[PDB]
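> To start, I am sharing the structure in question, which I have written as structure tokens.
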Amino acid sequence: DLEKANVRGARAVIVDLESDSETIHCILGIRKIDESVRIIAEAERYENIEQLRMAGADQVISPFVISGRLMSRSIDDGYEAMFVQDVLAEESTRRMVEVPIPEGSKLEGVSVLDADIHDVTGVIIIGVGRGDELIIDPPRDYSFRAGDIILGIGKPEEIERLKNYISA
Amino acid sequence: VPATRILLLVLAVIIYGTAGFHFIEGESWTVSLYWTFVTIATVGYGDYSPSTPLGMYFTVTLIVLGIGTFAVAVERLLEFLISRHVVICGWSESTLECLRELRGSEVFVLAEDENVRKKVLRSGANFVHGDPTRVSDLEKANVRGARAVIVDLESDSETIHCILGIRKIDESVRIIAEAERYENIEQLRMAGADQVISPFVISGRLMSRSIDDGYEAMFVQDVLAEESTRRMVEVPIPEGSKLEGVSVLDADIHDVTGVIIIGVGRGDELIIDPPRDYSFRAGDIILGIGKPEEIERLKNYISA
Amino acid sequence: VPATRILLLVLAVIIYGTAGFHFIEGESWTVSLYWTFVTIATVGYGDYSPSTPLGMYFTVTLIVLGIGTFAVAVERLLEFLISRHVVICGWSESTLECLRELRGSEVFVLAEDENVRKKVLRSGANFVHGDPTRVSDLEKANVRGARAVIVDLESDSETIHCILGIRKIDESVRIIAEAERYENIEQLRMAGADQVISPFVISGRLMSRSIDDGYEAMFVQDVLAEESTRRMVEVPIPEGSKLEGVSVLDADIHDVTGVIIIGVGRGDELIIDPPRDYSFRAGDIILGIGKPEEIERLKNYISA
Amino acid sequence: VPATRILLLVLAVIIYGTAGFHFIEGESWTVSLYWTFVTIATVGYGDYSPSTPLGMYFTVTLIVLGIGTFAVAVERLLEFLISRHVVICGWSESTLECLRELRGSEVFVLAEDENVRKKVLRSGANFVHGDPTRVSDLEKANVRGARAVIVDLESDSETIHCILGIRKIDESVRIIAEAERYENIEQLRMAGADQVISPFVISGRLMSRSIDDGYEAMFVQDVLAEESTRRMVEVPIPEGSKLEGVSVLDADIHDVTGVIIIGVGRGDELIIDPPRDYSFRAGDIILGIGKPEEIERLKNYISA
Amino acid sequence: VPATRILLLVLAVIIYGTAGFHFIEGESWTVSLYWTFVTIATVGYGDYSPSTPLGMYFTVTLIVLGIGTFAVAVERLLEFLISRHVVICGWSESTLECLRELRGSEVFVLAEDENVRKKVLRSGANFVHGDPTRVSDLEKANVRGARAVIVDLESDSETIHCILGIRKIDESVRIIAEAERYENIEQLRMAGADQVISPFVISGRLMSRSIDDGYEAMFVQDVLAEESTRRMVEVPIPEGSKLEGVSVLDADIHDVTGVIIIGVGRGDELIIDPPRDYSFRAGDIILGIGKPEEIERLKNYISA
């Protein structure tokens, strides 16, 4: 019944079943068929995240851990929960985006201090990602590479200015 | 048997014994009271004892009627001799991780299931048995003196009922509710919750944004964890600081400190990525991301 | 162990101790009996005690055989020592509010469920476990001597069945029933109910008369609540009163007393807004609304 | 704790107390033993008591080590000092009326529900908790030594399972089963029930024959009741009677006695309204209807 | 109540009584301490007793506060004065028969239900309440030191989850699983099970091979039952035996010993009906069927 639903030709599989044992079983059944498809799982318990990542899921998203950490941090004032719940909605004025660095750009080897993204463009640079790691608030000696992913927050005019600023 | 009834029964035995000994044996009221206690407790010093046949018969009756009554009374007596807090209504996984993050504070848990008391007492929180929708059981768990109430019940109807019960008790306490469905967010805000945290909407948007590459989910689940090098903390601008009237363009907080100023909040409104001519005030809550050394440097920079 | 067997065992110990002390130590039968109680109860005054080696050995045997036996006997004894009524058949919300207003009297609640025992005993009524449709379980709850029986069961067929059972037991008691549907009011009155109260018909009529403005529902739910200023009282006309044979036009109750005469009743009939030619009799019940000062003025007005 | 170990512990306390009092206070071994019992039992007459500081300290140690030990010892001692039947599997209304008709005989009841023990013990039958389909619980209820087992379970599958369990235990006992459906009669006979009583088939045929006038249902429900003047009893023809070889046409039992001979049975076969040339034997069971005077006359007529 | 707290409470009573008697009645500290013990133990010799009204009142207070406290203290004191295991995860029929054959060893049954405790303790195993999928509830049941873990849960996903948890705890223990479907045997072996037993595949193959005549099912269910005459035994070849380097054609086990050589095993492989050129080694396991006399003859045959 997995091979019914075209897992081989797919580009991403999202696994959210009724329990976590069923999620690990379905992830093993998916990895039986296509060993390179992207799997996004969902952990119903905190202990099972390393098991869901060992079983084969590329990205594990645990909603109850995020909910508990946003509940415990909103006792005083909930600016963090407001930030998290408002940056994700595709209706607001500011958007969190991923902008890739093309080959032949103007920022090969350029450090983030000399690049000066926030004053020139207006995009808040919260992280520079590469491969399967994300470096949140990178230090000033961080030299860019062609192939890095810049994760930022800004108005879409600032996003267009950032794409035109890093363009080759 | 209710403790108060046992109290009356033992008092009646005491009156019976004291009056009987006084009238039959002719000892004073005080001696007779003392003799009655000594006898029904089975101490029996023998400094006083009946010397008449009637007194002997009476004493046997007091022994039979009084020793058991006194024994039950003493055992019942044994039982009675032997910032603010946070109240949690309902038991789920979200409240479990919230209770993990709330160590060092006094936490009550109001839940209907009796067989969760072991995990509530192991997590470090006092368990209060009851129904969270009922006002009397809400009241017992000290909703009045709390600083925040966290409501996570099975459905949204019970959550709205709990929020309205808490608003019937205390109109000033903080309610943090959790939405199970998307459309009930505005209704949970209408009932009186101060902030509604909808976890399945966040999870669905992260699962939708994690198709190409999952940097957003990594960012959220990393900065919410208090284990990384960078921490999301809110610094307040104190009364009488160097930053009143100064815009963020004149400030350059990321240039002088190294924290990433991702938002400035006032009251219950937050503006993410504020524009350059946004004038700072005293009381605006700065939401930033940085190392704790940068956090202490930011506190020293915005000082009075 | 059956209580009666424990009784025999303790009596046997008492005989053994009394005869032994009498024969070995030479004290009177009465002193020996008293000494036996004092000893096996572990009181031990010491006014009497053995003075011979045989008596000492005997006393140790009595201690071993008697103290445990007496202890078990007293604890078993503990268990046995430790207008007219109203019977309520079934447990629901209507009987709950009826029990809330009926404080001070003796109420026996007859119900099938055993888990309602704690809430019945906390509301202030003696719980009688049974089936309200069975005749034997009705006779267990003392229906014969009661002054009213309130029937409210799960369906309407069960209510007619319980009414038929009570009428098989007693042909004079007052039965109050609750109808679930409008069609069964005549069947409940034919089966023997002295008054049928239909809550859903009242609720539907109030919900349909509350569309424009709901002063009818406010009037009903304010004069039935015993916390408001005005109360709906029934004031009976005594024999030999001043108002035997006067019309209600000539009597003029409202201006002289302050009460509002909404109706008068006789036997099992009621005349709402009685016309001016209605001549009063003795024994009539006056249904009125007023402040309790006006109620006492009306009561002093209709005196003999 | 094993009783014998408690015995050793109390003996050790007794040795400790007796030797201590003898050596410290200088009383005789016998007095010291007596004092030890009086003290550890908490009797405390005070005829003997310590008079030295060492004796006082020692006595407090004996009190602490000895009173609990003696208490546990006496309570353990307390414990040591202090035709055939019919088994019914399952509890229904049919078994309730069967148990009403079976007064004076020893009846076991094997049922799964624990909350029927009160009505089983009130009806006059011993209650055995268990599952009737399991062979161990079938065995406990003494199926081996019974004379008849009556099976009335919730369905026909459980009834057939119970019949096969009883046939696994005893192949000679009598099983009386009840069919809930019509088509399972031959299967309940295949499993091993000696007679299958299908009540809904009898009820349906009486309800079908009672449309015009209900004389058949009146006849059945009247002659089965042991309250009418006529009774359906089975008389056996004894060995060596006057009726062997004599046909019913030569007999004229209704002419000489007045009973109505409605059937003659042999073994497990019954022929209702037998023809005139049916030759009687010795051992044929005559099924008749008549008054008990006619029954005694019929017994005197067919005698040896 | 913790024993140490009860200790403090009784010490506090002792201080209260001793100081009170000393100051009110004027006896020495030692006599006052002794009197306090004699009184709160309810011994009451009467060698010392209060002689003033204040002392009498005080004594009644000590009696009430002290007798219960002392009683609880002595009972608490009473308490202080007076190969490797196999873990079974889940409870079903297969684990029940496995527990029936595994008598003599130590078995820890880990199960979610609490009502299986009595049948687990009656089958002869220590019950450990928990969830077999959780890692902490696995580590509670001592999986680390066991010699085999038997996993049989409700579904196959739960079985794979429990196997992954045990492999996270221990990488050397032997895991035996039970497959519900034929597709999950390879997933259970990849997840880490040392042996997967599929009962439904064996049952389906035996039911399909029992159409013509069922000698296969009789063979399997007779050689697995340890009540028959023949037993299926594994006989290991020791180091230094007489059969190192001989073929099975030249060894000729069956005529000289009487056993039937159905297969030989090495490591984790098995060769059923091994060909005649198979040369024996040391450490090989011989799987055979025979009478125990033939088994002992084979064991003496393969000696060093």
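In order, the residues displayed for chain D correspond to 18-99, 115-336 in Swiss-Prot numbering, which applies throughout.
Determined by electron microscopy, 4.5 Å, according to the entry header.
Note that Cβ sites are derived from N, Cα and C of the backbone, with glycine treated the same way.
According to Swiss-Prot, the record shows the following:
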{"type": "BINDING", "residues": "D:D184, D:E210, D:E212", "note": "Ca(2+) binding site"}
{"type": "DOMAIN", "residues": "D:115-230", "note": "domain 'RCK N-terminal'"}
{"type": "DOMAIN", "residues": "D:252-336", "note": "domain 'RCK C-terminal'"}
{"type": "MUTAGEN", "residues": "D:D184 to N", "note": "At high calcium concentration, mean open time is short and mean closed time is long compared with wild-type"}
> By a simple count of other Cβ atoms within 10 Å, which of D:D184, D:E210, D:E212, the recorded positions in the record, is least packed?
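Sparsest of the recorded positions D:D184, D:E210, D:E212 by Cβ contacts within 10 Å: D:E212.
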> Expressed to the nearest Å, what is the distance separating D:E212 (Ca(2+) binding site) and D:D184 (mutagenesis position) at their Cα atoms?
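Distance (Cα to Cα, whole Å): 9 Å.
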> Tally of helix, strand and coil residues over the domain 'RCK C-terminal' (D:252-336) according to DSSP?
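When I sort the residues of the domain 'RCK C-terminal' (D:252-336) into the three classes, I find 22 helix, 25 strand, 38 coil.
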> Whole-number Å only: compute the distance from the Cα of D:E210 (Ca(2+) binding site) to the Cα of D:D184 (mutagenesis position).
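D:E210 (Ca(2+) binding site) to D:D184 (mutagenesis position), Cα-Cα distance: 6 Å.
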> Could you count the residues of the domain 'RCK N-terminal' (D:115-230) that DSSP puts in helix, in strand and in coil?
46 helix, 28 strand, 42 coil
> With the Ca(2+) site defined by D:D184, D:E210, D:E212, which remaining residues of that chain have Cβ atoms positioned within 8 Å of the Cβ centroid?
D:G122, D:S124, D:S126, D:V183, D:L185, D:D188, D:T191, D:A209, D:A211, D:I229, D:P231
